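K.L.:
Pasting a structure here, questions to come.
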Amino acid sequence: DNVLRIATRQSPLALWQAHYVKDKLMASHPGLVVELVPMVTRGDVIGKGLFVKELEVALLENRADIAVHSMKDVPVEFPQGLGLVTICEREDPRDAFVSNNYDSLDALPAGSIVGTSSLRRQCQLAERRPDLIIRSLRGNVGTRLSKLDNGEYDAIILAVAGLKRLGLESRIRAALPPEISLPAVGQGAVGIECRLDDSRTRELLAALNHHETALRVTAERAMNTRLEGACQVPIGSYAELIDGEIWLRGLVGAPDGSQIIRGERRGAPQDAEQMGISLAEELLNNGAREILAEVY
Ligand SMILES: *Cc1[nH]c(Cc2[nH]cc(CCC(=O)O)c2CC(=O)O)c(CCC(=O)O)c1CC(=O)O
């Protein structure tokens, strides 16, 4: 076959991601015909893998060859025969402070309403500023920006990568350093899932793998796997390559910001997976187990 079918969600950001993968595949393999198969997910309407399940069914029944996701949305477990095989070059991994009326988090007055449905984002903000009111916010990037503009929130937190890819860089009032808001696992990277026995597809995808990003995300995911994490839990997991070593930082927090368990590991790139697992067991042994129990 000379055709590759791409399964993707149907929001403006998911289609931007699908086009980025399609452009990269055409640049490496000029005779390939790339087709798009956009589809809704449970996540779009309201096991887990709320943003991926219908995509994976597409692959199992040979309706698509690859599924393109934002890495933070990929679950730590997969149906047999599927896996994540390519991790694309990481874009800015930071959280962003978005507000029409305020210039920074410090400028919000007590009682101001900040929208986010991420317990990872909430625990960290509540830890520093218990005077702010953190209210759930759901929806695609443009739906969230509308609710801000309609005055339902004073500010909201989104990933910088999403806003930059949509050409909405002007809505970023401030990129929050990882030390103020530790990113979710894989934040900023696009991941490609496919059928593991499909060697033709896996060969076509190799040119898209970004080694340095794959090392970072491997360590972040090994941590989350051990904690049995996902988007609904208050876990931050973030790796940087600093002078030839991986520096992994992780946190597990109580949603009210009362208790936050933090840890860090530094090591050789070859040990990315074992470093993540070790970090996760240090957190669990330190009280992360009970915080997650009270979540789940
Ligand atoms: C892991 C994680 N995912 C999300 C939210 C998310 N993922 C995909 C979408 C649709 C984006 C679009 O296509 O424009 C969304 C947003 C949604 O459907 O509500 C989160 C939540 C972020 C938050 O509410 O702040 C998380 C958890 C995390 O980042 O820690």
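The residue numbers of chain A are those assigned by Swiss-Prot, with the residues present covering 3-48, 58-307 sequentially.
Just so it is clear, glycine is given a Cβ too, placed from its N, Cα and C backbone atoms.
According to Swiss-Prot:
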MUTAGEN   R7 to L  No loss of activity
MUTAGEN   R11 to L  Loss of activity
MUTAGEN   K59 to Q  25-fold decrease in activity
MUTAGEN   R101 to L  No loss of activity
MUTAGEN   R131 to L  Complete loss of activity
MUTAGEN   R132 to L  Complete loss of activity
MUTAGEN   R155 to L  Loss of activity
MUTAGEN   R176 to L  Loss of activity
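Can you tell me where each of these features sits in this structure?
P.N.:
With a cut-off of 8 Å between CB atoms and residues at least 6 apart in sequence, the same chain places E37, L38, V39, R74, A75, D76, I77 near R7 (mutagenesis position), listed in sequence order.
DSSP gives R11 (mutagenesis position) a coil state; it is part of no helix or strand.
Secondary structure at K59 (mutagenesis position), as computed by DSSP, is coil. Over all protein chains present, the Cβ of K59 (mutagenesis position) has 14 other Cβ atoms lying within 10 Å.
According to DSSP, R101 (mutagenesis position) sits in a coil region rather than a helix or strand. The Cβ neighbour count for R101 (mutagenesis position), using a 10 Å radius and every protein chain shown, is 19.
Long-range Cβ contacts of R131 (mutagenesis position) within its own chain (separation 6+, distance under 8 Å): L193, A195, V244, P245, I246, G247, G264.
When secondary structure is read from DSSP and collapsed to three states, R132 (mutagenesis position) falls in the helix class. Its Cβ placed at the centre, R132 (mutagenesis position) has 24 other Cβ atoms within 10 Å.
Every protein chain considered, the tally of other Cβ atoms within 10 Å of the Cβ of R155 (mutagenesis position) stands at 22.
When secondary structure is read from DSSP and collapsed to three states, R176 (mutagenesis position) falls in the helix class. Here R176 (mutagenesis position) comes close to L15, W18, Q19, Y22, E102: these same-chain residues lie at least six apart in sequence, with C-beta atoms under 8 angstroms from its C-beta.
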K.L.:
Rounded to the nearest whole Å, what distance do the 9 unmodelled residues have to cover between the Cα atoms of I48 and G58?
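P.N.:
Each end of the gap has a Cα atom, and these are 15 Å apart.
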K.L.:
From the mutagenesis positions listed here (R101, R132, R155), select those whose CB sits under 6 A from an atom of ligand 1.
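P.N.:
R132, in sequence order.
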K.L.:
Under 8 Å Cβ-Cβ from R11 (mutagenesis position), six or more apart in the same chain: what's there?
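P.N.:
Listed in sequence order: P40, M41, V42, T43, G45, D46, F62, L66.
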K.L.:
Based on Cα distances to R155 (mutagenesis position), point out the closest of the mutagenesis positions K59, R101, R132.
P.N.:
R132
K.L.:
Between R132 (mutagenesis position) and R101 (mutagenesis position), how many Å separate their Cα atoms?
P.N.:
20
K.L.:
In DSSP terms, helix, strand or coil for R155 (mutagenesis position)?
P.N.:
helix
